[PDB]
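**Student:** Here's a structure for you.
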Amino acid sequence: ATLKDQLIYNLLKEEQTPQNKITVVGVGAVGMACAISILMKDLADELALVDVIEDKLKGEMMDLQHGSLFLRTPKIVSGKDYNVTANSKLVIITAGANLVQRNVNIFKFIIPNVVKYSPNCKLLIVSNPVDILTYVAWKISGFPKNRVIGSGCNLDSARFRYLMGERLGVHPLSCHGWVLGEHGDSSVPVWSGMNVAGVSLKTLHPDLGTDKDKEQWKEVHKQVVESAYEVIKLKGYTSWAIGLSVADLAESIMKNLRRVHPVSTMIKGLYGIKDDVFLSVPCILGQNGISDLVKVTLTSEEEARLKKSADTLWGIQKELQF
Amino acid sequence: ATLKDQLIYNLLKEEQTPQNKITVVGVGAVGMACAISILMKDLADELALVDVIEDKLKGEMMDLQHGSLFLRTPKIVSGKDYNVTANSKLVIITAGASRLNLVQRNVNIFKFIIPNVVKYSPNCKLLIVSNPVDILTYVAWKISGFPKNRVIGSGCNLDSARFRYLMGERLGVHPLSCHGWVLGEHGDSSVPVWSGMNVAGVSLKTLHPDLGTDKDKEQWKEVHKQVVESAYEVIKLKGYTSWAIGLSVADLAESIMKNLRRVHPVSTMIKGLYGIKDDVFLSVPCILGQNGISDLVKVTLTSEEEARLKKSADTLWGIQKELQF
Amino acid sequence: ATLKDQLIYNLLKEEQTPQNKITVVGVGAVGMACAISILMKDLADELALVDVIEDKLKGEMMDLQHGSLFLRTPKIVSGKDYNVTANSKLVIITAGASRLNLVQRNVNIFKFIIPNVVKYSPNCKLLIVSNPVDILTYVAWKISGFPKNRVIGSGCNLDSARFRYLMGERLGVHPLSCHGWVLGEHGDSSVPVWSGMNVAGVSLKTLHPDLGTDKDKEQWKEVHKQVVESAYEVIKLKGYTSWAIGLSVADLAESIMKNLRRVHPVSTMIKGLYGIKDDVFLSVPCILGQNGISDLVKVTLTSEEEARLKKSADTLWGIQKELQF
Amino acid sequence: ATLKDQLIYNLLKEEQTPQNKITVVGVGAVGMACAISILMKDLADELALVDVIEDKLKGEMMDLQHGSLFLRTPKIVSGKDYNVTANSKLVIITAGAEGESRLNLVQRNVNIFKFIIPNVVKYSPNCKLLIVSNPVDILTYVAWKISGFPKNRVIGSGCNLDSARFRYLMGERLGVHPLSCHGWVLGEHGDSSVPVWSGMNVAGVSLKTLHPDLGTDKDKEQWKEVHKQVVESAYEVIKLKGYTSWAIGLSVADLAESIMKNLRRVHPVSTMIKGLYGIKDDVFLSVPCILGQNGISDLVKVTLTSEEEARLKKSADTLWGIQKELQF
Ligand SMILES: NC(=O)c1ccc[n+]([C@@H]2O[C@H](COP(=O)([O-])OP(=O)(O)OC[C@H]3O[C@@H](n4cnc5c(N)ncnc54)[C@H](O)[C@@H]3O)[C@@H](O)[C@H]2O)c1
Ligand SMILES: NC(=O)c1ccc[n+]([C@@H]2O[C@H](COP(=O)([O-])OP(=O)(O)OC[C@H]3O[C@@H](n4cnc5c(N)ncnc54)[C@H](O)[C@@H]3O)[C@@H](O)[C@H]2O)c1
Ligand SMILES: NC(=O)c1ccc[n+]([C@@H]2O[C@H](COP(=O)([O-])OP(=O)(O)OC[C@H]3O[C@@H](n4cnc5c(N)ncnc54)[C@H](O)[C@@H]3O)[C@@H](O)[C@H]2O)c1
Ligand SMILES: NC(=O)c1ccc[n+]([C@@H]2O[C@H](COP(=O)([O-])OP(=O)(O)OC[C@H]3O[C@@H](n4cnc5c(N)ncnc54)[C@H](O)[C@@H]3O)[C@@H](O)[C@H]2O)c1
Ligand SMILES: Nc1cccc([C@@]2(c3ccsc3)CC(O)=C(Sc3ccccc3Cl)C(=O)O2)c1
Ligand SMILES: Nc1cccc([C@@]2(c3ccsc3)CC(O)=C(Sc3ccccc3Cl)C(=O)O2)c1
Ligand SMILES: Nc1cccc([C@@]2(c3ccsc3)CC(O)=C(Sc3ccccc3Cl)C(=O)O2)c1
Ligand SMILES: Nc1cccc([C@@]2(c3ccsc3)CC(O)=C(Sc3ccccc3Cl)C(=O)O2)c1
């Protein structure tokens, strides 16, 4: 008899399926930071990694497996073939190649393959331009709107709260503030909702977020955009902050928490938007993905900025060939 | 008054010393993996990062700070100057660069780092990750002037973790329940201690006396060979290794910061054991806590195992006695 | 020689002291729920338990110690003598029993406890849970002689947590995303701050102007009424409350031990606010960290809310001025 | 429109069948310690509590729900009716029943299980059953017989706590964390448990090899006292506080973690041992078992000395003696 058979008596060999499986597509700095953060948060019983660069993919999988002793995710798998992703509860897309067209072409291959092996999964899109690519994943997959989630303004809001926390000398967890709309350069800081312990900063300081503000709090949102380009300039890419923010969304979904996050969802029917566009609003996240969304009261200016983003996104999206 | 003063009334300005500070020196793939793993394990109330590449260092610090909302480490700092590292409980060194020439280049790097670390955190524990780890732990010990308990080498911690992963894969059991120790010199010359390999206290060697020999039909020696083979394979495939070392270092940091007194295979002063008479650092199971290595486990080794550690000690001392401090 | 000496070689026999010690005074249902929650959150390297009932105290300590394999707190100690509490960073008081006769009995208990706590941990933060919490936080502050930042009352922490649970149930949103503050005097006379009630920064009062009034067709005033009613209902149903308070106390302990600077509704010296001139403790949002309450949030209250806090401060002072120290 | 409808736009009202649900039957000190430990370890997305004392059950549920802000288990439910337990992955039985007969107390607990087990099976036919109620070895057998479940899905807490206490005591003597002190207590849970001296080690270094007198009466250091103290400790906690709760709750949550997360870690739990150590009867005894999503998929075959083998066989004979007389 083998040493294994001498040591262990088997009761049954019955075929089993993962109960809390997560797949990460694209093993670049973003995908790998998502992976390590998900692993250290014990959110999955199985992690699958997919990429087109086979050697890097194998190396990344092996490196994570070598740290198994320090984790509570018993199975880590990888492959170019999507059969490794079968029965995933959540599929995170961090894969990426004007730039719009080549990322749409990457999705044309990825999304049907994801849908084939995990037809009941929630899709979480991180790849940029995130608002266009969440629409692209929704269009290709044929999934209901609740199961197609864009990372959207989750990171923008996290950076905003970090900067707010630094100015006030308070932990970001206790500094509330929402950055909504189009992810990136065109995002909207909702000044009316910025508060500490339910105390509105705008009520205390009516000049908040205006050019007349002597303390120039508008700079806090300007620094959210500036910080992102600064990190790229300094280290060539960003990874840690996005990975942590994605694992926070993954936690709400995997644990059915029904916490509210600023993520990209199909906004048709709000703020005079009549087109099939995805923009960030506060969404309730759980086991069914986006089950509900918060209807934020926006000022005329804020509403106009979301409508302008929606018009620009639809302008690009109506010319898209699938 | 300012909006801050309108919103918040201050009771005291008194800002005390950080109580559970960790410093990571070198922000390459290894140091950053150590950093993220330490952050996600809530081991520090302050994290300091140091490197000579100023742009990369700032970018890495900012990227970690941007994830603050999702962490419980309220202060993340960085700088080329070691004043940012003041009052660290633990300092992790991952900085580094013919073989005697390569080691000498790391000695010259350590000649700059170690006095600067000692200046700002004289009571810290030093955790050496930089390769060749056994030699560089000796170098850090020699330069710092610290007692042996406060100078810890990552040593065979990763080698053992990989061994347990491979053992777990062969047996269909979680690595946490697969016990096995890889000791001695970190890397190619490490020693798998076959006598201690067990599941639930059941010795694999007692069940299978050929275990770890060339006459073994199942070739369990391949499990230790795969520990060394895997490391080169990861380098070939992605260019470096990061995740496994980062996780293993954070596991050591946890025992130290939380004074757990768990047993880990780390590099310590082995003079006085296995006929070793030279000032060399080799991995043995050590009890880790608030004062670093307080104790070590005296593993019963066979004549062959003892000879391999003695040969490693002789080779290490041969390189060490020629180094310029 | 001994088996221990054959197995383990000792490097140093250095006497060490805990770096993150927490003491719980009173091992009743509340005290023990605080201890298990603190243990499962890895907040302490040492946990000390104190009580006057010696058999129950020993039994509780042993029961916790027997679960050590599943915890990361290496030392659990207990005793009637306060020498077991020496060098505590945080001391949690859950000890205690006409309503006025009751207060004086708790004052008598505190006259023994507080000097003993101060003697062995002069630099600790005191966290008062025992009822009437606002009066007993004042009593602990007066007896200890500690600055106001190091005397914290559990106050409206639990009231706010229950409010957020009830708000969450009505809206179908996790309590973490349902923001609402219950301030002032803990218990029956607490104040729900309707203006701050929000989800994602969207004011419920702006959306529903009748919120918190008798005109309200949805009767949101019942949410605050149910916070008070729930507490008496749990007592009626199981005889005491433990789990919710223990979890809420461990959340405060986390901000203090980890120097998080998160904002919590806790009882603090409110003299100088809302026209209050007496030495009384009431709940306001406080920034909690390594120095206890370093700062407080100045909540804009309506004239009605301000009047309720002033009436509570007058009533608390009325009881306080008659206490014998 | 309601304030909720003004604030929130609903995408779908559809509620999925429970995905990672745990049920705790019996809300005494043991059940509630299991419940708080499971909650603080984020093992379940839904926790169900069942008991026959309706007021205490409601009070315990409400108390846990009031701490929701500090937890990541979004749904806590309770009831006397087992419809609240539907689709549980794992069902933990802690419900239990002045000097009566040995067979008398067992039959009282058997009567309770005759009501519980069919109700559990009705609403969660595919669950894993984890038995904590005493006498655990007999009651795991009873749950197995009544349920009709395959042996892999019926797990007894067994010697999990005995081993945890042993490792704590070993750790205290050696000045090492219990996580690094390895040692197995097997067989019959409680008074008749077997310390496996041959497997006692630190870093793979056998204590028995270093100290051949280990676990014998001639031992000058009396290491037998470490196992004697495991049994003595249990009675001492009962004498001092009236019951035990924290240690059992933590040990049960550790088993729940391996099952819910399919970890395949090895634990000393009670399993149907027929076919081992000359045991021919349908009895449950503790051996190291691999725990995962299908419950006990495998077991470790520990080499026992003649004396150790004899003690397990004597336990098996005693347990079968009681079981063959039980009225179902
Ligand atoms: N939404 C946000 O808040 C946010 C924040 C940071 C980064 N990002 C985005 O994340 C994306 C990735 O960043 P990165 O630094 O990791 O880029 P990267 O180029 O380093 O990694 C991308 C990976 O995707 C892989 N890939 C390409 N085509 C593929 C295919 N057809 N199938 C599978 N994998 C494929 C690549 O091989 C590569 O490994 C970018 O689009 C970036 O803009 C988004
Ligand atoms: N012991 C183990 O088990 C183990 C495992 C994996 C890697 N390693 C080792 O870790 C080390 C680092 O790996 P890496 O991939 O991150 O290398 P790296 O070159 O990518 O990173 C090293 C960093 O050190 C910095 N550095 C150089 N000189 C410095 C100085 N005087 N002060 C401060 N910083 C300085 C560099 O600028 C660089 O950022 C290597 O020596 C490697 O062999 C050890
Ligand atoms: N502030 C809040 O939000 C909140 C919530 C729940 C409970 N509580 C309060 O917590 C307190 C305790 O509740 P409980 O159910 O655990 O009461 P308990 O009577 O069951 O426990 C109290 C313990 O204090 C001990 N004690 C008495 N005198 C002592 C002394 N001089 N030194 C040390 N220990 C002493 C007792 O022996 C007893 O074990 C009560 O006052 C209760 O009102 C407060
Ligand atoms: N196996 C171990 O290692 C271990 C360790 C400690 C305790 N225990 C055991 O756990 C059991 C419980 O301990 P306890 O202190 O909580 O006892 P307890 O009496 O305080 O609690 C038992 C609960 O079960 C309930 N119950 C009774 N009949 C029921 C029924 N038909 N359906 C549902 N619930 C019912 C009771 O109402 C009661 O609330 C005991 O049998 C004890 O021996 C086992
Ligand atoms: N890994 C990687 C590679 C390329 C680009 C990036 C990017 C990037 C893009 C432009 S500047 C930084 C991708 C990306 O969307 C973000 S967030 C962001 C970007 C611009 C403004 C405001 C915010 Cl919050 C970000 O922080 O990083 C990351
Ligand atoms: N990031 C980085 C860069 C260079 C070299 C390395 C290295 C490396 C060296 C040679 S092959 C791999 C450094 C290093 O010592 C290890 S562990 C290791 C190495 C060889 C054999 C057995 C073991 Cl356990 C390891 O895994 O990684 C890492
Ligand atoms: N363990 C124990 C024993 C006796 C009394 C209590 C008490 C209690 C007191 C009066 S009614 C319930 C102690 C106590 O202050 C609380 S919180 C609370 C109490 C009353 C109203 C609103 C709130 Cl949020 C509470 O929930 O519980 C607990
Ligand atoms: N809650 C409660 C109520 C009554 C009895 C118990 C009991 C008890 C039984 C006899 S002495 C203590 C139930 C029980 O099995 C245990 S473990 C145990 C018991 C005896 C010896 C060795 C061990 Cl490890 C234990 O620790 O506690 C618990």
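Swiss-Prot numbering applies to chain B: residues 2-98, 105-332, in that order.
Recorded method for this deposit: X-ray crystallography, 2.0 Å.
The backbone N, Cα and C atoms fix where each Cβ goes, and this holds for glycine too.
Take a look at what Swiss-Prot says about it:
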- B:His193: active site, proton acceptor (ACT_SITE)
- B:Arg106, B:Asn138, B:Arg169, B:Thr248: substrate binding site (BINDING)
- B:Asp56 to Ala: Abolishes interaction with MP31 (MUTAGEN)
- B:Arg106 to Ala, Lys or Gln: Increases binding to FLCN (MUTAGEN)
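I'm curious about the neighbourhood of these features; can you describe it?
**Tutor:** The Cβ neighbour count for B:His193 (active site, proton acceptor), using a 10 Å radius over every protein chain in view, is 28.
A helical conformation is recorded for B:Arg169 (substrate binding site) in the three-state DSSP classification. Using a 10 Å Cβ-Cβ cutoff, B:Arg169 (substrate binding site) registers 29 neighbours.
Applying an 8 A CB threshold to same-chain residues 6 or more apart, the list for B:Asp56 (mutagenesis position) is empty.
Here the Cβ of B:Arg106 (mutagenesis position) has 8 other Cβ atoms within 10 Å, regardless of which shown protein chain they belong to.
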**Student:** Cβ distance under 8 Å to B:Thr248 (substrate binding site), same chain, sequence separation 6 or more: which residues?
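**Tutor:** Spatial neighbours, sequence-distant, of B:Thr248 (substrate binding site): B:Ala30, B:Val31, B:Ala238, B:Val241, B:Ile242.
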**Student:** Need one number for the substrate-binding residues B:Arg106, B:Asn138, B:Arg169, B:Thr248: the maximum pairwise CA distance in Å, whole number please.
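**Tutor:** Maximum Cα-Cα distance: 26 Å.
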**Student:** In this deposited model, 6 residues are left out between B:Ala98 and B:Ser105; how far apart are their Cα atoms, in Å?
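**Tutor:** Across the gap, the Cα atoms of B:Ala98 and B:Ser105 sit 12 Å apart.
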**Student:** With 8 Å as the upper Cβ-Cβ limit, not reached, which of the recorded positions B:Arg106, B:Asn138, B:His193, B:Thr248 neighbour chain A?
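**Tutor:** Near chain A - Cβ to Cβ under 8 Å - we find B:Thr248.
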**Student:** From B:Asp56, B:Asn138, B:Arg169, B:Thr248, which recorded positions have a C-beta atom under 6 Å away from some atom of ligand 2?
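**Tutor:** The recorded positions passing the 6 Å Cβ test are B:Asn138, B:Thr248.
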**Student:** Can you list which of the recorded positions B:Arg106, B:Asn138, B:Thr248 have their Cβ under 6 Å from some atom of ligand 6?
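**Tutor:** Only B:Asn138, B:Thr248 qualify.
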**Student:** Rounded to the nearest angstrom, how far is the Cα of B:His193 (active site, proton acceptor) from the Cα of B:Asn138 (substrate binding site)?
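**Tutor:** Between the Cα atoms of B:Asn138 (substrate binding site) and B:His193 (active site, proton acceptor), the distance comes to 9 Å.
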**Student:** From the Cα of B:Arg106 (mutagenesis position) across to the Cα of B:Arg169 (substrate binding site), what is the distance in angstrom?
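**Tutor:** B:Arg169 (substrate binding site) to B:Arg106 (mutagenesis position), Cα-Cα distance: 26 Å.
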**Student:** Can you give me the Cα-Cα distance between B:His193 (active site, proton acceptor) and B:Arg106 (mutagenesis position) in Å, rounded to a whole number?
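**Tutor:** That comes out at 16 Å between the alpha carbons.
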**Student:** Quick one: give me the count of other CB atoms within 10 A of the CB of B:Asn138 (substrate binding site).
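**Tutor:** I count 18 other Cβ atoms within 10 Å of it.
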**Student:** I'd like to verify something. Among the recorded positions B:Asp56, B:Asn138, B:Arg169, which ones have a C-beta closer than 6 angstroms to some atom of ligand 1?
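**Tutor:** Close enough to ligand 1 is none of the recorded positions.
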**Student:** Taking DSSP as the reference, which of helix, strand or coil describes B:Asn138 (substrate binding site)?
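**Tutor:** Assignment for B:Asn138 (substrate binding site) reads coil.
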